[PDB]
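Working notes for the structure below.
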Amino acid sequence: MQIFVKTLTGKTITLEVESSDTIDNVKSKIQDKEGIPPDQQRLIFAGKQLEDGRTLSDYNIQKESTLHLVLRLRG
Amino acid sequence: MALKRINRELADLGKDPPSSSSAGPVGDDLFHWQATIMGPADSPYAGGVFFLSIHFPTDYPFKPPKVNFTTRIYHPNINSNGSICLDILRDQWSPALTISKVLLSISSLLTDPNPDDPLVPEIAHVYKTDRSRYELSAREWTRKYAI
Amino acid sequence: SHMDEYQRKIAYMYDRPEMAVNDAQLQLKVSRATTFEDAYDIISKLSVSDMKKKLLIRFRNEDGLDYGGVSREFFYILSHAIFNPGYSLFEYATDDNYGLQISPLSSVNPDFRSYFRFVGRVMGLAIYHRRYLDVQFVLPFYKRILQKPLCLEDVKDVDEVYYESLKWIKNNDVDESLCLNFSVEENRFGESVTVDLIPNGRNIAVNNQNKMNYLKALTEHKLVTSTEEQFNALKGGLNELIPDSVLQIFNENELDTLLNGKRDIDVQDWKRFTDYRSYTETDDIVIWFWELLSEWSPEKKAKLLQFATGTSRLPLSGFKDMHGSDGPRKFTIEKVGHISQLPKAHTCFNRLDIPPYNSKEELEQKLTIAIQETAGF
């Protein structure tokens, strides 16, 4: 399927992913497309922050899903 | 732009409050607000109440407000004076943000403290060394001060 | 090259027949303690013909040679006195980003025009006699002196958060939820009053078809219209000596260099007004750090200062009166982290975490690598 991720700067990135794709796989795709390391990526869907070790289907991510990427530190 | 906006924010808070965090002007001064925050139940601050002072600058909403604590807390990101270094209140601020989002962000931060920004280095070191002792100290401080 | 072109411009400017000094001497005596009072008593009454003669400055009860150093010290004291925010003439743009600008409250005085004409005469005298002040204004001030149009980007120097909010309004659409309208609330001496950007401006909401006009009016009112009479008096005093046709061959940076000289960051003051956590004044990672800061170029020192504190501008009295997010927060050095990790910076507290490295070479390499993305000056 295809998903769209909007960054805190408003940039929209399209990803060809699958429901069975792991969070690590999508983070690796985002790193390849933008250079953001997977540990630094903070993805939120439906108010739930994506975490490593799980899959998109674990977050009920479906066709044409919209995600929010917040590349931010703390402090 | 600096008074109609504040009146609108107060009216909105008076319609659908989050039922936990409250905010209101101190007497009659729309640029000085008091806020009450309930301790989250999933963090060792459970059962505690906290007080905040909010100052709205004259450049509101183009410039973020200034928030300070009033009751002490064993938190890495809350110094003795209560000053908070938060990204929303200094860096990631846009005119669309209301004053309820700041309170929600603070009530969320009271559950996920950041040790990497050790505003009190002793507390962050205790967090990074002994989590159980860290949470025990946090609960002791909440029992001592919050009520 | 910037430096050669600037030197050519300076030579051409000072070679003009309308900017030539005379041969007679003008003795100017001021007491060291009451520098501002005597300076305003003497300068604000001199004639234009008198101010074009050679300037000889002698502090009272302080007899000595090398009058050049005496004049430089006098101008340093006067520039740190008149431009001091405590005197209610100028003010910092923001507490945590020290940039001088004309204070809108200065109109409270019954006659601010005389004082601002005195300030203009002081600046014109400094430029005319090849003497440097030591203040750091904001770029919009210099652009106003040269009479250049001011745009939205100029708000970046004044206030970063304000510029970010204005840019947000420019980019994203504005709904009716945001209670924004053509009016600015100004709080002077406690009392808050409303100023209309346009007539009947407090009853006109800013839709998506008006936000451009709203941004234009806000920028013009923040940068220009709030300081009309005061800056007009200041520029009259300045142009009294230096004709405008001479100032208008520079730009917003060459004029800054001409006024305040080549900007530099002192290291002795930095060392004297810093504090250490878990570090002592005789530790290796401190002596090596101060040696590196001693033998470094001004651009890299400014880059490090911006990396640590957050801005490359300093208060009017050095590192002593330094401010942070909360309040007075002097530059701090702390021992935090592992050897491999680069030095880290907490900008809201002016704090620099330098791990315990092993040798000067490693410290220099790590510190120069960690500040590459930061640009200063």
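Along the chain as shown, the residues are counted starting at 1.
Per the header: electron microscopy, 3.4 Å.
Each residue, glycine too, has its Cβ placed from N, Cα and C.
Record note (Swiss-Prot) on the mutagenesis of C:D326 to A (Swiss-Prot position 617): Reduces ubiquitin transfer between ubc4 and pub2. Under the heading of mutagenesis, Swiss-Prot lists C:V336 to A (Swiss-Prot position 627) and annotates it as follows: Reduces ubiquitin transfer between ubc4 and pub2. Quoted from Swiss-Prot, the note on mutagenesis experiment C:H346 to A (Swiss-Prot position 637) is: Reduces ubiquitin transfer between ubc4 and pub2. According to Swiss-Prot, the experimentally introduced change C:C348 to A (Swiss-Prot position 639) is described as follows: No growth arrest or cell elongation. According to Swiss-Prot, the active site, glycyl thioester intermediate annotation covers C:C348. Here Swiss-Prot describes C:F349 to A (Swiss-Prot position 640) as a published mutagenesis experiment; the accompanying note says: Abolishes ubiquitin transfer between ubc4 and pub2.
Projection of Swiss-Prot feature records onto the structure.
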residue : record               : contacts (Cβ under 8 Å, 6+ apart)
C:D326  : mutagenesis position : C:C348, C:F349
C:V336  : mutagenesis position : C:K344, C:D353, C:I354, C:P355
C:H346  : mutagenesis position : C:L352, C:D353
List of the mutagenesis positions C:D326, C:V336, C:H346 facing chain A, defined by a Cβ pair under 8 Å: C:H346
Does DSSP put C:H346 (mutagenesis position) in a helix, in a strand, or in coil? strand
